[PDB]
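A short worksheet on the structure shown next.
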2 protein chains.
Amino acid sequence: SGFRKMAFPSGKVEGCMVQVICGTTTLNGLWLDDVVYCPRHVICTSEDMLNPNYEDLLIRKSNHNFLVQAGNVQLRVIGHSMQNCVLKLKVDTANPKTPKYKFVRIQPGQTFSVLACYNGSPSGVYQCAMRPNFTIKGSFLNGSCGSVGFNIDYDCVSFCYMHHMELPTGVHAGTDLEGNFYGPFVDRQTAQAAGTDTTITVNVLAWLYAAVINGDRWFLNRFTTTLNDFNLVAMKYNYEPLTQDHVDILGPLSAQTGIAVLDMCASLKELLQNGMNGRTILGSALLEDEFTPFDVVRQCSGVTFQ
Amino acid sequence: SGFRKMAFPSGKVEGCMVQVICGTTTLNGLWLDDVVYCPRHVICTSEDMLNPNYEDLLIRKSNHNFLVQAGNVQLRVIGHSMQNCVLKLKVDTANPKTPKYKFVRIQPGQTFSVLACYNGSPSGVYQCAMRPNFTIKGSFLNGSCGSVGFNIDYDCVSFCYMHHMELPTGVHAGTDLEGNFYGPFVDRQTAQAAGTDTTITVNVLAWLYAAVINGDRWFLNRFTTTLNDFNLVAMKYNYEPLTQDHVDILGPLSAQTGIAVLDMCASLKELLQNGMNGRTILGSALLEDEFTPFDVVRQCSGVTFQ
């Protein structure tokens, strides 16, 4: 029993993290097969970041200007190319520790594990949700750029995030591993609006299910609701509209607990309208939205990897 | 910027986790050098757990009754001994993936990373505090026994916890790697009182410092206090008494922020007496006590491993 926000074991990703140096700039890179992926702003100075012309800045760089190191072993760059906002450095050596992997563009509301790195060295691991507004609320200090987010199913590591920047508001923005930013953001040191961050309703419901399974039941009421009625309430408190797809994803959890989804919606509605009145749920005084239905099932069943 | 509850990278520990089978019982073991460590209740059946005589139950076991497997590779047990509540299985092969390591008995209030395992396979990683009452609030399903807690400094993994049991109250109890239980607990399926769980005051203060560093400053007041005055309040809300040792540990954080420890105590005192009035600190609606002063410094500075 018990319910914790836990990350995937990071070992498989630890073996892929490298240090990338170009001029004065040092950040983290991801070494898979004979290719190293990193933020293209590795080529920028502090001044360049204000208004970079990446094509022109990269022209001034050759293969030998990129220094790649995996702890102690030196990697020779034998080719470089820019794919969107990522730089692909072709190296002479295939990573012997390359896991089975995919590149995945995740949807907003989905979760992943971040391996926070500095100077190519892993610092720590934690879970994140991709916010509806395509930001993340991580822990990223100077030099953390190129740190990656991932999910692990069985053998396969699915990379979904590379960290690029912190916005003036202190939230975090980045790309998929094809170098396409999540959200409207660009790799320029400028003012960038994230937009209204809504709560991931389906995740909150999944977490309420997790609570019931672990014996926190006080918030269960004798009321029910409709999708329309509920969504009217959702809109007021800046919650994502709940769809039938969402209802279907929660089906296994409703089946385990014997609580219909719309009954659980009615509980959430009261929590939103009345608050918690000093009580807590799974050790939290607010409604948690960083667990997907999958995360709850995975943890309540105890799925392992490799 | 940003502040997250993050675990140590688990790769070094992943390579040490094995499956231990004795009869019908399967749980996790820790393979270091040519010795495998596991909970001694591996030898128990469900019935045995009610009132086990471990010496007598172990007599009925020989080396060949212990099946140890590291993924696919079979380990031959060439010796077994019981050390307190742990079983030390001598195997024929030294773990090639044995990291530099120590065994450490941590103090209450200290934190560590748990690698949750099932069938010898890592499931996930999260941070825990050893509660003042020597319990932990983890996420441990059936088969998770033998999962370990650790800290990593640079090269060295310091193992501090092995999971043994869940109490009827749903909290978790276990041993150091010498097999001595933290707290008054025993490896018997019986009723066991944990005792009053107090809040780790020094950790709450460290976290308040973390908040200030990240720009959450609303709770800073124009008041101050004494240790005695503060501790009078602490006692009322079941907080650990704050000592001068605690004050000294917080010194670096007071120096960074320019907020005296006793001034920060005065803020905490008001928070305890008035609550948060609907506001949050570092995304929490309650006071967090699972970050040590070390954890805050580590994360605010960005210390890496290997």
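Throughout, chain B uses Swiss-Prot numbering, with the displayed residues spanning 3264-3569 in order.
Backbone N, Cα and C atoms are what each Cβ position is placed from, and that goes for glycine too.
DSSP assigns B:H3304 (active site, for 3CL-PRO activity) to a helix in the three-state reduction. Per Swiss-Prot, active site, for 3CL-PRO activity is recorded for B:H3304 (among others).
Using a 10 Å Cβ-Cβ cutoff, B:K3353 (variant position) registers 16 neighbours. For the recorded site, B:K3353 (variant position), the DSSP three-state label reads strand. Quoted from Swiss-Prot, the note on natural variant B:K3353 to R is: In strain: Beta/B.1.351.
Under 8 Å, Cβ to Cβ, and six or more positions away along its own chain, B:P3395 (variant position) finds B:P3371, B:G3372, B:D3460, B:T3461, B:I3463, B:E3503. According to Swiss-Prot, the natural variant B:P3395 to H carries the following note: In strain: Omicron/BA.1, Omicron/BA.2, Omicron/BA.2.12.1, Omicron/BA.2.75, Omicron/BA.4, Omicron/BA.5, Omicron/BQ.1.1, Omicron/XBB.1.5, Omicron/EG.5.1.
DSSP classifies B:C3408 (active site, for 3CL-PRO activity) as coil under the three-state reduction. The Cβ neighbour count for B:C3408 (active site, for 3CL-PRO activity), using a 10 Å radius and every protein chain shown, is 25. If you look up Swiss-Prot, you'll see B:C3408 (among others) marked as active site, for 3CL-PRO activity, on the strength of experimental evidence.
According to Swiss-Prot, the natural variant B:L3468 to V carries the following note: In strain: Zeta/P.2. Long-range Cβ proximity for B:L3468 (variant position), meaning a same-chain Cβ under 8 A and a gap of 6 or more residues, is found for B:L3505, B:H3509, B:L3513, B:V3524, B:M3527, B:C3528, B:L3531. The DSSP secondary structure for B:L3468 (variant position) is helix.
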Tally every other Cβ atom lying within 10 Å of the Cβ atom of B:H3304 (active site, for 3CL-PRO activity).
24
Tell me, by DSSP, whether B:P3395 (variant position) is helix, strand or coil?
coil
Work out how many Å separate B:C3408 (active site, for 3CL-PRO activity) and B:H3304 (active site, for 3CL-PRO activity) at their Cα atoms, rounded off.
9
